[PDB]
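**Q** I have a structure I would like to understand better, so I am pasting it below and will then ask my questions one at a time.
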Amino acid sequence: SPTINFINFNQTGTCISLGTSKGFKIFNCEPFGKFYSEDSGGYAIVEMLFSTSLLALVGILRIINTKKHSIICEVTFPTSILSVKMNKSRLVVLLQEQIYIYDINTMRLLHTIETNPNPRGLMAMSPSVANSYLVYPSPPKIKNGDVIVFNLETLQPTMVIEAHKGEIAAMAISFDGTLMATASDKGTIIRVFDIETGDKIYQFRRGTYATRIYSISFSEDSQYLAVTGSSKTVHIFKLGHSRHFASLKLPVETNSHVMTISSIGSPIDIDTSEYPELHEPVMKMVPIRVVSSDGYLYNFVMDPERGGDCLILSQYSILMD
Amino acid sequence: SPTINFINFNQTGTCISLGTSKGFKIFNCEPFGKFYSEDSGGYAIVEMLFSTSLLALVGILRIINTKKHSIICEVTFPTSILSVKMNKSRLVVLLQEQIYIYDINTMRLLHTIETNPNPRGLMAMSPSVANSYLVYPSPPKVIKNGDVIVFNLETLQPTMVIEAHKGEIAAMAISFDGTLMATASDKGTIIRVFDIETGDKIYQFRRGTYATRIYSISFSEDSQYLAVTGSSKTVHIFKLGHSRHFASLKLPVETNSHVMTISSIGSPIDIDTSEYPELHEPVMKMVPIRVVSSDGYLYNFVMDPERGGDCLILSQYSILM
Amino acid sequence: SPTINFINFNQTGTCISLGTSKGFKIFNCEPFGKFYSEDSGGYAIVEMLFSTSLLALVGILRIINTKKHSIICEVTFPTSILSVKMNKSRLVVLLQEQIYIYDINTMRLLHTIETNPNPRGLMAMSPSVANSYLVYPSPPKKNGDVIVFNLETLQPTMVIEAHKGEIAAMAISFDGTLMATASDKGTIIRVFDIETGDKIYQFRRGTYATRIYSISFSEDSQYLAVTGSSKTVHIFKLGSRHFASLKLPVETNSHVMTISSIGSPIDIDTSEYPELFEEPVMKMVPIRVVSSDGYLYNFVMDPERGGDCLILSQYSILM
């Protein structure tokens, strides 16, 4: 089993990107299958658009169309790339002290921001062109958790958010580009700010003792927020409005030193006759897909009313098949 | 009489720097005199610190100590320099699209800012190290055209973004202590001053009757008054002790209308009313105002802080003679 | 996640020395971070001085400087190296039946002690050069005899009858004034004055058979920390019954070896931790526990109440 270095959903949560030490793979979610693969070499960053056969590959920057098996262009940078995010309008490249913004269509350089160092390569980017926003942390050279709200459409900053007292650990933007959620390096407080005005809307407490946070992600309908940390547990905070609404516990066999990213899908019908949820024949269950760095996928279901600990239905392997 | 290309006061308003097409000159204000001069060549930027025998010289960037007649350093830039400002802590050089910040002591480069093009070379520098702030305009790259970026020089991180005006910014000025910032649109009809730490607009002034260009803005030492000069050959004084201009400075009629005019406001001094029939106690405090124009003349005025109104002119010298 | 083979603090308790089957890493405690790492190979003992970019490497003996990336010297021994400890004056290598003493500056050999076998590789060093001592057990070839060896003049000073049974763990305070030992049954702690040899303190611990692994003093010697196999760490005050206790979370791997070290009191912010531990700042003595499974745990104790201590954080070494 080759070592994997990168896992990410697409901007809609219906696909899986992945990168190994020997190549990269592309899966699907509902009719699970391996759409694409390539045994080139070590890949560190594999980012995909809303399907559409467009990929960004960073070896351990090249953009490739997988349907045509051709290369659009290759871009070199003085320093190593730390993060890459896309929407159907702009292409963003982050280095440890520089942010590069490209037009996804014409691929010409548009802007460059000289920022204070970001060793963690943190970003959050709105995927919708109607509200194309970019946010990145602004540490000083107590004013540690300042985040710069940058508008990609006009290429100008909009406001400065005094998010947290300590360094920012993770940040995400809803699908429509309306909200933003950030967490400090202690991972004890989750705060949600409205990117339009900047006022803090929601503040959530995560866990008891300070533990690291890996990734934050909204639902497609912005109903729930998902956080994943070193506790081998995934919390879900309900944004329909403190304490997490419902929590996800991986099986005890899973190694505790695994990176976990998750995503929440649209509610769908499941059969209660087959599954003793403990009864109407069918009720709508919110699906959550959790993939771990060891190479497994987990499917949970969440009751929007009951919440609580979520049942697990199935489990796959992303390596091999 | 050689043509002059650049005039400005020092950060305290008690000295004069000037640049001709044949050299530069340095004057003094109260015991008027010519401290220094060199007929080297064309000079476009001659900026001085708080006396201290330190100068920035740009040919038609070199740092020269006038007392020692030596060269501290010499630095080149890819494009022409548009503005240079200093405090006793930082040195700022602005090109049309780039801002360079240098430490005044070590002279090593500290930061670089990539901004949207500023053909007008507009900035504002706080001269006090306690509140060292730099503000530069951020127009959209091709209504929100008058966006200005509040940048902190101490920590080298921006603090907030101020939506100053609807149209492009034409002039900026920061008080001596770095507390307030004043901005002027390209129409020169509305003068707005913002409190830099909070960001709220404190005062709003109407200037003149019809729209006309504004040359420069400058605060008093005690932030009591604000001086603006425009193409109407009239200088207005706005009282910040708290609309309409408090007092107006009318130059003599024989003066050419196409003259760049910069001004400064000094601390109140005792003047003898026996010599000057102000229209009476022997002495009364009157604020002295020095207005040097691009034709090469200095004009001394006095304002009565209670009466205000049209100001009397005491004397006129002639720079370059 | 490669397996680790050595985990230990520095002489001040403000760093983490850790060596894996693939390399070694050097961490920090309050501003947690990865100071250094090399993927060279299997390392059995990685010991560090008071920062100062000095390391000792034992393969699964070489002294390296991490700042200059150079090798000072390499020395071989007839048997496997069991333990290495350092201070600002002396370097000591312990083997199965021999103890080697080196000058940390010159690297010249100074003295060699012929001791009865030590299968556990037990020794303790005073880290201060003012009272540079070395203590090691002396089993008969009268079981818990500890030889107080003066590294300053290279001569033993006195012999203490510590315990009737085998000695399990020994430690010397930072100032080199006190010595603490624990028997093989791990129920009684004895603290001796290294100058005179009088028994000063006696502590009770381990109601059932839980072996004692490590003993450590605080910087001010106010507290004594003992870690055993029971997944619970006791704190004794040197001002009988234990003063405070540490309970690791149950989810942790039980097949682990845990050490600990107590630091100087610091201030913690209440606003950072909304759920647990909720005066914006309080003085709480920090306790750092690292286990072989690869996790660093931080606990805090109230200097007056004591009791069971909260856990502020749990960071992940090797990542």
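Numbers in chain A come straight from Swiss-Prot, and the residues shown are 5-64, 75-155, 222-321, 409-445, 458-500, in order.
Any Cβ shown, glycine's included, is placed from N, Cα and C.
When I checked Swiss-Prot for this same protein, it listed these features:
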type    : residues    : note
MUTAGEN : A:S264 to A : Impairs membrane-association
MUTAGEN : A:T268 to A : Impairs membrane-association
MUTAGEN : A:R271 to A : Impairs membrane-association
**Q** What whole-number Å value do you get for the CA-CA distance of A:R271 (mutagenesis position) and A:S264 (mutagenesis position)?
**A** 9
**Q** On a count of neighbouring CB atoms within 10 A, which of the mutagenesis positions A:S264, A:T268 is highest?
**A** A:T268
**Q** Provide the number of Cβ atoms within 10 Å of the Cβ of A:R271 (mutagenesis position), excluding the reference atom itself.
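**A** A:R271 (mutagenesis position) is surrounded by 18 other Cβ atoms within 10 Å.
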**Q** For A:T268 (mutagenesis position), what is the secondary structure by DSSP, using just helix, strand and coil?
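**A** Note: A:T268 (mutagenesis position) is coil by DSSP, not helix or strand.
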